[PDB]
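Enquirer: Handing you a structure now.
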Amino acid sequence: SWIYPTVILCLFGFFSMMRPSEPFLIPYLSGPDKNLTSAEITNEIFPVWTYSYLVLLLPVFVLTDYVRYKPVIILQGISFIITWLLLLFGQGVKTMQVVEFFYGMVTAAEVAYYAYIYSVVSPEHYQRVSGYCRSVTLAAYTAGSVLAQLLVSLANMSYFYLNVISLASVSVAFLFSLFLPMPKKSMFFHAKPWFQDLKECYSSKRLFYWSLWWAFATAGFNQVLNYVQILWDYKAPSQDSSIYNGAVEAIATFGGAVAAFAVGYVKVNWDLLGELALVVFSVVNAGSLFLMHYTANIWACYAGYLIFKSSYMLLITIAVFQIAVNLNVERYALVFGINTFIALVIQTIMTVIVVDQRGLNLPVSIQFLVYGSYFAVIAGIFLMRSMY
Ligand SMILES: Cc1ncc(CO)c(CN)c1O
């Protein structure tokens, strides 16, 4: 039987990713609510997240398969509560780094949220039940942003009370996380009867190239998903004009989900398609970041974020569909854990070079040209593959 754990897990997802303060965070921490300058949020505060998503990845995943997936989801709920309490009632550059630390632990426990399904659902309904739950998170986000923007452009509700709605939502998410069914078996440690198995893990080359491209694409997308709000703030300030970040980010998540659904029905020969369409949409992403660095009208930057998130979600759903062909249940999660680790090492190196203060200390103007060049180098590796 699988109805009730699916219901409790989907309620946790739909009230966990229902954060209306998530689009309007950079007009919040740069407005009169918290006196933090843009250089501080760009260079001294946000990179901590990437740091706190590397160091907190490898233990938490091992805490994921050891205490059977429940106290790490309860830890995600407590992390939600502490993070949005510190966003509501924290002032100073000390506190916002602590916000980024607990939110890195949130994003680390997100994989533990997506890995809960394979412990209480029977192996008949692995594809169906998970096929609902992830969609619920997107359904929590898009409408979760619309309830943001339709409460800002129509009611003049404060950003503080937008964060208050976020805190109440993650509190409901934590109260649904307390009534979770404690499962019985894990996937690796408490599985019913791996150093020497590693050659058995990586006895391929197709997995290697799709995993390396997944790693670079995930690092680039996480960096752009960090700093696109600071780019939106720099192209048009929040105090000057009534910016529409919630509606654009909701439409962007919607277009990404529809693009992934379109990837799910591609009846094209893969050896005939993947040599061209991958390169074409990589050039589309590179041109999107080139557009967001070059322009001055903020509407061109909104269109750039729309096209970038949609084309990325297309390419990364192609990546997941290629990687998940021959893998088992354990192989899928193990290989994606190691690839997420490689992606966060690459993202941490690129953040230490570019974004962070003791480094190049580049502002948000130079950064998006650097990330357009990053996706262009990925497309150049694909072009050299097209020579091969
Ligand atoms: C809480 C939080 N902090 C920082 C960032 C990076 O801008 C994000 C965006 N994922 C976020 O949700």
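Chain A residue numbers are taken from Swiss-Prot; in order, the displayed residues are 11-203, 265-459.
So how was this one determined? The header says electron microscopy, 3.7 Å.
Just so you know, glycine gets a Cβ as well, placed from its N, Cα and C.
Dumping what Swiss-Prot says about this protein:
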MUTAGEN   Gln86 to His  Significant decrease in pyridoxine transport
MUTAGEN   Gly87 to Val  Significant decrease in pyridoxine transport
MUTAGEN   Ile91 to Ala  Significant decrease in pyridoxine transport
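Are these features on the surface or tucked inside, and what touches them?
Expert: DSSP assigns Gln86 (mutagenesis position) to a helix in the three-state reduction. Note on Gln86 (mutagenesis position): other Cβ atoms within 10 Å of its Cβ, all shown chains, come to 26.
Of all Cβ atoms in the shown protein chains, 24 besides its own fall within 10 Å of the Cβ of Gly87 (mutagenesis position).
Residue density at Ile91 (mutagenesis position): 16 other Cβ atoms are found within 10 A of its Cβ, drawing on all protein chains shown.
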Enquirer: Between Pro203 and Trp265 there is a gap of 61 missing residues, so what is the CA distance across it in angstrom, to the nearest whole number?
Expert: 14
